[PDB]
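Encoded as C-alpha cells, the structure appears first; notes follow it.
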Amino acid sequence: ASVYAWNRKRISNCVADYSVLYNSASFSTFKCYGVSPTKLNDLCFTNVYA
Amino acid sequence: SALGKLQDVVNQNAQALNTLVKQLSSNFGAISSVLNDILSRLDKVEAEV
Amino acid sequence: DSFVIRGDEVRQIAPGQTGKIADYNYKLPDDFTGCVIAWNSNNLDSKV
C-alpha cells in the first residue's frame, strides 16, 4: 500500500516461527519494542496486526 | 469504641502492610509490575534496564 | 581478536547482540571491555 491508505492484515489462529523472520537478513533492520526478537518464539499473543 | 488505641495499632499495621503489598503492582516506569513478564519478554541487556 | 566479515553483519560485533556470526562464529561477552574497529576493505578482500 501507499502510506496514505496504509494496509492492515490481522494474523490469527496460527503458529509463528519468528526465528525464520529474524534470520532472513534481506530485512535491513528489525527493531522491537516491549519484546526482544529472540523471545518472540517463546511468547503467545491475543491478536497480531501487520 | 473503648479499645480505640489497641484497635488503631492493628489497623495502622494492616494499612502499612497492605500498602507495602500493593506497591508490588506499581510500574515505577518499567514495562510491567510483574517481574516474570520482563524476564520472559526481553534479552538480559534490555531486561536489566 | 581479528577476522573478515560481511559489512551488514558488523552490527553483531557488540556485547549481547543476536545473529549467526555472534551466535556460532565469534561471540562477545555480555559485559565486554574493549574497542571494536572495522572498515569496508572491498579494495583488498574482494575477488569474485
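Chain B is numbered as in Swiss-Prot, which gives 943-991 for the residues shown.
Each residue, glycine too, has its Cβ placed from N, Cα and C.
There are 10 other Cβ atoms within 10 Å of the Cβ belonging to B:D950 (variant position). For the natural variant B:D950 to N, the note given in Swiss-Prot is In strain: Delta/B.1.617.2, Mu/B.1.621.
Annotation of the natural variant B:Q954 to H in Swiss-Prot: In strain: Omicron/BA.1, Omicron/BA.2, Omicron/BA.2.12.1, Omicron/BA.2.75, Omicron/BA.4, Omicron/BA.5, Omicron/BQ.1.1, Omicron/XBB.1.5, Omicron/EG.5.1. For B:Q954 (variant position), no same-chain residue lying six or more positions away in sequence has a CB closer than 8 A to its CB.
For the naturally occurring variant B:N969 to K, Swiss-Prot gives the following note: In strain: Omicron/BA.1, Omicron/BA.2, Omicron/BA.2.12.1, Omicron/BA.2.75, Omicron/BA.4, Omicron/BA.5, Omicron/BQ.1.1, Omicron/XBB.1.5, Omicron/EG.5.1. Same-chain residues at least 6 positions away in sequence with a Cβ under 8 Å from that of B:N969 (variant position) are, in sequence order, B:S975.
Here Swiss-Prot describes B:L981 to F as a natural variant; the accompanying note says: In strain: Omicron/BA.1. With a cut-off of 8 Å between CB atoms and residues at least 6 apart in sequence, the same chain places B:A989 near B:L981 (variant position), listed in sequence order. According to its DSSP assignment, B:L981 (variant position) is helical.
Sequence-distant neighbours of B:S982 (variant position) (same chain, 6+ apart, CB under 8 A from its CB) do not exist here. Quoted from Swiss-Prot for the published natural variant B:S982 to A: In strain: Alpha/B.1.1.7.
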